[PDB]
Amino acid sequence: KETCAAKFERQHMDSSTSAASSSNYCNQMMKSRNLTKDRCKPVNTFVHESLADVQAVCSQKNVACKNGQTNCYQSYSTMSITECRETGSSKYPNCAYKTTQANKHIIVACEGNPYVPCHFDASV
């Protein structure tokens, strides 16, 4: 139903906005991007940069992934991101999230040819 690359865009990109638009941003985006369809995905990051600027990271600093493979890349500088984390009270099917705006490096796992982001590993 989706390539890794398209899934990454749906789960992690929001180039339209420079930052989260309200404290309810994560509630709205986790629902609209289909991340609460089957379960409340507990953690998710959105990146407020252009697709070209995030794709560029696959040519930046190579680092180990959390799974121990080494197809991860850390951006040389920091990016506007919004981190979403499900609240302690959230229960499917009324999934609820805290929204945190931040400016941090991103680490992404890259795959394919063209070699592009497919997983969001971490922010730092």
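By Swiss-Prot numbering, chain A shows 27-150, in order.
When the header is checked for method, it gives X-ray crystallography, 1.3 Å.
Backbone N, Cα and C atoms are what each Cβ position is placed from, and that goes for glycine too.
Copied over from Swiss-Prot:
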BINDING   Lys33, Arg36, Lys67, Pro68, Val69, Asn70, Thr71, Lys92, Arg111  substrate binding site
MUTAGEN   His38 to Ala  Loss of activity
ACT_SITE  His38  active site, proton acceptor
MUTAGEN   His145 to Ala  Loss of activity
ACT_SITE  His145  active site, proton donor
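Structure coloured by features recorded in Swiss-Prot.
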{"residue": "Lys33", "record": "substrate binding site", "DSSP (3 states)": "helix"}
{"residue": "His38", "record": "mutagenesis position", "DSSP (3 states)": "helix"}
{"residue": "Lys67", "record": "substrate binding site", "DSSP (3 states)": "coil"}
{"residue": "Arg111", "record": "substrate binding site", "DSSP (3 states)": "strand"}
{"residue": "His145", "record": "mutagenesis position", "DSSP (3 states)": "strand"}
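Cβ neighbours of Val69 (substrate binding site) (same chain, under 8 Å, six or more residues apart in sequence): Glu109, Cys110, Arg111, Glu112.
Ranking the recorded positions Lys33, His145 by the number of CB atoms within 10 A of their own CB puts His145 at the top. For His145 (mutagenesis position), the nearest neighbour among the listed binding-site residues (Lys33, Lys67, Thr71), judged by C-alpha distance, is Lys33. Of the recorded positions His38, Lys67, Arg111, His38 has the largest number of other Cβ atoms within 10 Å of its own Cβ. Taking a C-beta cut-off of under 8 Å and a sequence gap of six or more, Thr71 (substrate binding site) has these contacts in its own chain: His38, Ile107, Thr108, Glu109, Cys110, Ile132, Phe146, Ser149.
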